[PDB]
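J.: Take this structure, written in structure tokens, and hold onto it; I'll ask about it next.
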Amino acid sequence: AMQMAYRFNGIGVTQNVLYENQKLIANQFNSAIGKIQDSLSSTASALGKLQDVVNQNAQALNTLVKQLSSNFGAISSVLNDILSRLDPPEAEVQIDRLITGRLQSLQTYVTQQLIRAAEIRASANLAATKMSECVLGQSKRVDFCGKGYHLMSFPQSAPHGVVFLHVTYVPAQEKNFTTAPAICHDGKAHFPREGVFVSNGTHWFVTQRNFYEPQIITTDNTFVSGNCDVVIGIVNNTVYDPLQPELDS
Amino acid sequence: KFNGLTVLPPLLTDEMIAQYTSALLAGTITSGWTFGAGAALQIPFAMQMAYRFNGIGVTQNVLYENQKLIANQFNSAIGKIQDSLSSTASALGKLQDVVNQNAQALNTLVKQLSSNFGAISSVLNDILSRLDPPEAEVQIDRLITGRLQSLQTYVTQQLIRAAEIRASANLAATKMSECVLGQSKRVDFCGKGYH
Amino acid sequence: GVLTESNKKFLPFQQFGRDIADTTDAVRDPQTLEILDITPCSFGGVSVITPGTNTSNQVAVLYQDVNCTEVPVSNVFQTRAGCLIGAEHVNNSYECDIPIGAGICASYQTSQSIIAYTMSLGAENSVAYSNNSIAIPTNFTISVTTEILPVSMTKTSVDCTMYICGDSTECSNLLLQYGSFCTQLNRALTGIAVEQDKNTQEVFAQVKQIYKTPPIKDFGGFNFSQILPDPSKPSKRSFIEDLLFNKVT
Amino acid sequence: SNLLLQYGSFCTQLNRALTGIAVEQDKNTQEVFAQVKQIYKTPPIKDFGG
């Protein structure tokens, strides 16, 4: 639970969100795992990339082997026949044609395999990056490790290639509000130490930027800068002082 | 051009591409990066800009206390860009090079059709209308071997160039998803300076 | 071609015409002098759209780069990519199922027939921007995506001589002439091979030890049983790895 | 056509490679631009802070 609280705090959601919604997030994560299991067990077309790799290689091999049965201009494609039908003074010519052909076929096959291998290596370096940056850490390269703000990851092998389960994070239910970039409390503005200003119509609140949680405005989450004539859209308010209840008693 | 060298049209027509880039614009402008994770949440622009400042360790009071100045700076920058594009035709070097490489390859390919490769001609119909089959077989065989080899070379060149372009396109997708839809911190990924 | 009359000013000593790449592009009639164009009449590969045969048997032939007049033959429908026989046009706009080109995507919808139509991009939505309107989420949600990256492939390797010249003296000899055409091939292929195992090493061996999780799985409530290996398994793959190893054939 | 019927799949594998190239092109553009699920549109009043 503490690792998860840290991984929240890494995307600007103060962990109290987590430790106060532990069971709810537990059930969300479990249900997500379940839907993944069902999706994998139902749709055979989830593994398109790996299936395509395997099929490409099998196709290449099959055309390569099929080439052996082609004349390329010879009087036959069964080497032994030419070797058992013609005296060397002509078998030389025929087998020469066949060798040139089959050799060219081999050569093209090798070139194709080279290029495809370079492609796979590019994907493999990408995989290594994803592993070292999301499995072993936590990313901020938005949309590198799954749509949404990112939390963790879990490798799971698969035949000739890896598979991740990017545990991302996505906000859902929204609320219109009335924001304002500053607050002029004594002529001197007051910007927020973190997160937007908001109000619901009559009382002004400061809050985070990814999980609406209101906080009355004390002088510790707001920092002053100059005076309130240069800001545009600054709106009046009161900005309470926390030290008064201590001094008055 | 007309020897069977068809050219299929792109799937997304240019107007669709335009609507897409407009979508990205309007999202980036009204909503910020939120439209990359979840559902786009509106937020006034100056506040989005103050957040993008605070992203590079410049407390936002800088922004809200220099709004007009920064506004005029951004406008002037846009103007200089417009002029630079409209004046120097050599700004589009990479794209023009892609197009030219493709057209050059194609022209080499089509020109090959006129080479003897050792045959007694290159006009296939002549040897087809001059030689009896017992020797037209030999001539046409040489011509076929030649042209086929040329075509294979063309395909290989296309393949490697396509791998190149795909590398660039993955770089592009990355740059899009990390700088448009967000704000990068990989120094000197998105232009000299803090981004 | 289609011998159409030309307006190319053949200077009276000129006989044929040509183009950028040595293509006859105007001629002179030898009986009665006059100059006329040449253009070879259209071709272009037929393409056969189809929904899955496991659903229907109605096809939609699409002729490529042809005007809908030379197509010999219903419900012909001319588009930007060619003449499309077999689909009734549609005013609606849905996503793409079987792409065609220049914004034409086909489908099998509703007593049913293939329809072609101009594709959509998503429900147009407007953000109610306003210089004092902010919209902050109240409730999050966790997701789990799935990313499938290839890593390695079939580490093949080919014996040049047995392929090209399987078990014959004369063929081994006539291959002794082409020099190093064998050895360089196997060199390239073993390069591919060894770098395959380098790929796997990089992707997976990011960790220097072998860790093992304790028996008590008190993970704050979360449930990893589907991804953590099971002892009772024959080979200690987890559950989801197990689903995966079966999808691929 | 006959004398090319002798060189095996030297015809099919080419068009296969080129078709791979093409479909890959369309996937390229898909990845680059289709990063957004909806289609947004900006309001009529452009009061963008200046």
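Following Swiss-Prot, chain A shows residues 899-1147, kept in their order.
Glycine too: its Cβ is placed from the backbone N, Cα and C atoms.
Natural sequence variation is annotated in Swiss-Prot for A:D950 to N, with the remark: In strain: Delta/B.1.617.2, Mu/B.1.621. Natural variation at this site is recorded by Swiss-Prot as A:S982 to A, annotated: In strain: Alpha/B.1.1.7. Record note (Swiss-Prot) on the natural variant A:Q1071 to H: In strain: Kappa/B.1.617.1. As a natural variant entry, A:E1092 to K appears in Swiss-Prot alongside the note: In strain: Theta/P.3. According to Swiss-Prot, the natural variant A:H1101 to Y carries the following note: In strain: Theta/P.3.
Are these features on the surface or tucked inside, and what are their neighbours?
T.: Taken residue by residue with DSSP, A:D950 (variant position) is part of a helix.
Within 10 Å of the Cβ of A:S982 (variant position) there are 9 other Cβ atoms, across all protein chains. A helical conformation is recorded for A:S982 (variant position) in the three-state DSSP classification.
Mapped onto three states, the DSSP output places A:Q1071 (variant position) in strand. Cβ-based neighbour count (10 Å, all protein chains) for A:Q1071 (variant position) stands at 11.
If you draw a 10 Å sphere around the CB of A:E1092 (variant position), it holds 12 other CB atoms from the protein chains shown.
Under DSSP, A:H1101 (variant position) is assigned to coil, being neither helix nor strand in the three-state scheme.
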J.: Find the one among the variant positions A:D950, A:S982, A:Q1071, A:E1092 whose C-alpha lies closest to that of A:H1101 (variant position).
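T.: With Cα distances computed to A:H1101 (variant position), the winner among A:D950, A:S982, A:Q1071, A:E1092 is A:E1092.
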J.: Enter the number of other CB atoms within 10 angstroms of the CB of A:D950 (variant position).
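T.: Other Cβ atoms found within 10 Å: 11.
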J.: Among the variant positions (A:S982, A:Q1071, A:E1092, A:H1101), which are close to chain C, meaning C-beta separation under 8 angstroms?
T.: A:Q1071
J.: Tell me the Cβ neighbour count for A:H1101 (variant position), meaning other Cβ atoms within 10 Å of its Cβ, over all protein chains shown.
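T.: Counting Cβ neighbours of A:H1101 (variant position) within 10 Å gives 12.
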J.: Restricting the comparison to the variant positions A:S982, A:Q1071, A:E1092, which residue's C-alpha is spatially nearest the C-alpha of A:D950 (variant position)?
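T.: Checked the variant positions A:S982, A:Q1071, A:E1092; minimum Cα distance to A:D950 (variant position) goes to A:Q1071.
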